[PDB]
Amino acid sequence: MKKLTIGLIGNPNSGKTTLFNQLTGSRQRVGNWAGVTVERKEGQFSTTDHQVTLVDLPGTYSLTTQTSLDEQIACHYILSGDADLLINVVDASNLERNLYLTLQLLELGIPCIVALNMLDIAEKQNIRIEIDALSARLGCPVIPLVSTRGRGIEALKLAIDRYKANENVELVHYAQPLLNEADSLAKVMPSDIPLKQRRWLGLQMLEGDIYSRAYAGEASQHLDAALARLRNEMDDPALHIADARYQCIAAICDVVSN
Ligand SMILES: Nc1nc2c(ncn2[C@@H]2O[C@H](COP(=O)(O)OP(=O)(O)O)[C@@H](O)[C@H]2O)c(=O)[nH]1
């Protein structure tokens, strides 16, 4: 039977293993990622409507590439198109740090559900999150979990059964020239890669990500000239990409967290 395929992704020590184990139980297998010794781990569970294959991905701060294997493994999987959606396990006690990865996933346009974990930890650090406010800004569902107790697991399963395209909201606000160059690069990348993904790959190349150049086909030959123009228009275009992301996250966090 064709199963619904979900990628489980989050920072290290966010409750991803614990969430995975509560969801799949004994119904899991362990192997290795193709051509490396890093453990690949997946399992099974059901919701009301769906039979799910849950693929645990290695913990990572980001999808940007002495960049660990975990990170390239996670990014390569997200970019494959194998998953129908992702569950982004976010540690509510370190929200701003954890949202770097979330934004990366949201800019790629993959259907996403945020599992907001470590809520008790947030609580007793005197922080609470405005959950719908965060959902409104992310353009995707935000489901609160205390996953060691199994709290919100039913609500997470309910959200899987309602999965749909993220709201294509504006997130990071890049200077227009960076967007114009990302688009020029996008235009000449392989036609079968979705547009949002080609535009993401383009911004990553401009930022200095080397792995991304391998997806970009002949965009790779145009990159030096794109960077020549931007250096004439601004100080450190790559730093501007980065600050744009961090401004975005910080502004979200100001409103959502207290
Ligand atoms: N307080 C609390 N602890 C949690 C929660 N989820 C996981 N943990 C614990 O935090 C530690 C790290 O969790 P783990 O699932 O191993 O994280 P992973 O690296 O992302 O796979 C473990 O001891 C878990 O039992 C949660 O929602 N609340």
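Following Swiss-Prot, chain A residues are numbered 1-65, 69-261, in order.
The header says X-ray crystallography, 2.2 Å.
Cβ coordinates come from backbone N, Cα and C, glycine included.
Taken from Swiss-Prot, the feature GTP 1 binding site covers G10, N11, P12, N13, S14, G15, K16, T17. DSSP gives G10 (GTP 1 binding site) a strand state.
Within its own chain, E39 (GTP 2 binding site) has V30, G31, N32, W33 as residues 6 or more apart in sequence whose C-beta sits under 8 angstroms from its own. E39 (GTP 2 binding site) carries a strand DSSP state (E or B). Annotation comment: Swiss-Prot describes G35, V36, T37, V38, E39 as GTP 2 binding site.
A strand conformation is recorded for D56 (GTP 3 binding site) in the three-state DSSP classification. Shown in sequence order, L8, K16, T17, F20, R40, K41, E42, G43 are the residues of the chain, 6+ apart in sequence, with a C-beta less than 8 angstroms from the C-beta of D56 (GTP 3 binding site). Feature annotation from Swiss-Prot assigns GTP 3 binding site to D56, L57, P58, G59; the stated evidence is sequence analysis.
Non-local neighbourhood of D123 (mutagenesis position): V149, each in the same chain, at least six residues away, with C-beta under 8 Å from its C-beta. Summarising the annotation, Swiss-Prot assigns GTP binding site to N120, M121, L122, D123, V149, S150, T151.
Mapped onto three states, the DSSP output places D123 (mutagenesis position) in helix. Quoted from Swiss-Prot, the note on mutagenesis experiment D123 to N is: Loss of guanine nucleotide-binding specificity and Fe(2+) uptake.
Neighbour list (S150 (mutagenesis position), Cβ cut-off 8 Å, at least 6 residues apart, same chain): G15, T18, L19, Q22, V92, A118, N120, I156. A coil conformation is recorded for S150 (mutagenesis position) in the three-state DSSP classification, outside any helix or strand. Among the sequence features in Swiss-Prot, the mutagenesis site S150 to A is noted as follows: Dramatically reduced GDP release-rate, 5-fold increase in affinity for GDP, in construct of residues 1-270. GTP hydrolysis rate 1.5-fold higher than wild-type.
As a published mutagenesis entry, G153 to A appears in Swiss-Prot alongside the note: GTP hydrolysis rate 1.8-fold slower than wild-type. The Cβ of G153 (mutagenesis position) lies under 8 Å from the Cβ of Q22, each of which sits 6+ residues away along the same chain.
Among the mutagenesis experiments that Swiss-Prot reports, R154 to A is described with the note: Dramatically reduced GDP release-rate, in construct of residues 1-270. GTP hydrolysis rate 2.7-fold slower than wild-type. Of all the Cβ atoms in the protein chains shown, 15 others lie within 10 Å of the Cβ of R154 (mutagenesis position).
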Near-site residues: GTP 2, ref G35, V36, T37, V38, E39, CB cutoff 8 A to centroid: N32, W33, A34, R40, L72, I76
Binding-site residues close to ligand 1 - of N11, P12, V36, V38, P58, only those whose C-beta is under 6 Å away: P12
Neighbouring C-beta atoms (10 Å sphere around the C-beta of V38 (GTP 2 binding site)): 15
Cβ-centroid neighbourhood (8 Å) of the GTP 1 site, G10, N11, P12, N13, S14, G15, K16, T17 excluded: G59, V92, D94, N120
Euclidean Cα distance (Å) for gap endpoints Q69 and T65, 3 residues missing: 8
